[PDB]
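**Q** Here it is, the structure in full.
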There are 2 protein chains.
Amino acid sequence: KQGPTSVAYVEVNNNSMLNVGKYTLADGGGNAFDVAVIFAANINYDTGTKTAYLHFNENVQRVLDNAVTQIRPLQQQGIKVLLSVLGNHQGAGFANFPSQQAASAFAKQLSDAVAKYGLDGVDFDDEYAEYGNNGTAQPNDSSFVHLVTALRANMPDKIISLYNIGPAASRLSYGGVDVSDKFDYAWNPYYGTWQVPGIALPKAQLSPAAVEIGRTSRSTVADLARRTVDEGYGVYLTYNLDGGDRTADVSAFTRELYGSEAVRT
Amino acid sequence: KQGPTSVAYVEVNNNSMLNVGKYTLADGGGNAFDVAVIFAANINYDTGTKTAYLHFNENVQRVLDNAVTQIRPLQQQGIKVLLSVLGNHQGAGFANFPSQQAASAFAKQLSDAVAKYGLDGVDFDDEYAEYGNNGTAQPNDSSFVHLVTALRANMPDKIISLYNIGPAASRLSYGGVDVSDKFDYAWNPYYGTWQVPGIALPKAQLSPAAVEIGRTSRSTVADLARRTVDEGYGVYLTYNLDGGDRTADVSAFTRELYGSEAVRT
């Protein structure tokens, strides 16, 4: 198995994390997917105390509580498992924590969950935060820097990634500190398109291609996988693998990334 | 019961539409809520044929199929029931239909569902469409105008509303036709804030206030309800009523809108 790291996002409200493990390379026998992401936990906002807090809906909680059966098998098979976090429409986002302390306390919340559930990392998706809702503040220039810096420190050995989207994505440097090097991956959030993330990570850690399995055309899936290889990028983001027979969709990119079609079990 | 029309959005993936009916005015005995919205159906995109189509997840389908038990009781009690539609991250939105025909065919899809399930109208939420995803086109100036014009015609007697947000919201006039007068309501999409929609509807048809039940502070819920009355607006948007005991949250706005506290049954 030689080739770009492929990622699979799974919407746990509707599908099992286990499906990520059913796809292997017909030739290699290796995993078709290298990283699986639990989509997604939330950053809620308590209007009473004006504080953000981490929240798991019952579906996310359910998979976490069943790590032995929902996550362990993936990890034993070699697949890393991250927990994605996104701001709801409550007004709290990754770019509007009022201070290092506010930012640091939430970082601690993320670490304690990773440690507790034995996850391999955290993924940031500043997509629907809706800054200003419920009296929250608009983005500032230090919130994200404080957040990431604190998170990297709490867990120096785990993966921290981010979708290249939203306010937070463009606020990577505050004062004289740039947190770009603190991330392990960055991916294009626009499915079915090619868009090189503007963040300073080496090509091996970037995913300009993004596809939605079962939605984006197979021809487009294959062209973006080929383009990833041609241009020398080392990551290929995939989104929304469900429980149906997606073998053709998967093969569309494994042929290009690893010169092998895929097989479902 | 005299006062602004209050609206309740219910996320059917997690809660019953029926809860909207459990709240009545302690004094009046009238409904605490006048309009209930099923949140939400989707506008999907078929990349094979490059056409948008209406999609109901199993939860939305489940409530529609059970109209006799999930919707009828609300309507018999006097509550109107709308179906909200939103563009996924598939690339198809209300502002990017390639022609009157494309726009008209989807309008027909919405009408046939309203007619089939005996709904009282459609609500447009151009919030997460992600124009350009999967090869779709960016917004244009006629898509929405064609869409609404066609929809109003198919169902001249039903409610058509929209959240004041996204590309579509600002593309209300194409050529010499303005569709603002074709809408019955327009609401602020930003929870916990006051923001008068910029669309040309009379105050009686506008909701500058928007709150999320159980999230936005009760004091803010009460202040925005009072402000609605002070300034003479006739609608008050509420979002995400669940199955818990939200009596205090509800009363926070009924006291202001109708001079009565609410009661749950």
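In order, the residues displayed for chain A correspond to 48-312 in Swiss-Prot numbering, which applies throughout.
If you're wondering, the header gives X-ray crystallography, 1.9 Å.
Including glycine, each Cβ sits where the backbone N, Cα and C put it.
For reference, Swiss-Prot lists these features for the protein:
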ACT_SITE  A:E174  active site, proton donor
DOMAIN    A:51-307  domain 'GH18'
MUTAGEN   A:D172 to A or E  2% activity
MUTAGEN   A:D172 to N  0.1% activity
MUTAGEN   A:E174 to D or Q  0.05% activity
MUTAGEN   A:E174 to A  Loss of activity
**Q** Long-range same-chain neighbours of A:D172 (mutagenesis position), Cβ under 8 Å, sequence gap at least 6?
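**A** Expected: A:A87, A:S131, A:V132, A:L133, A:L209, A:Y210, A:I212, A:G213, A:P236.
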**Q** Give the sequence-ordered list of residues that share a chain with A:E174 (mutagenesis position), lie 6 or more positions from it, and have CB atoms under 8 Å from its CB.
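**A** Listed in sequence order: A:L133, A:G134, A:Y210, A:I212, A:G213, A:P236.
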**Q** Taking DSSP as the reference, which of helix, strand or coil describes A:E174 (mutagenesis position)?
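**A** The three-state answer is coil.
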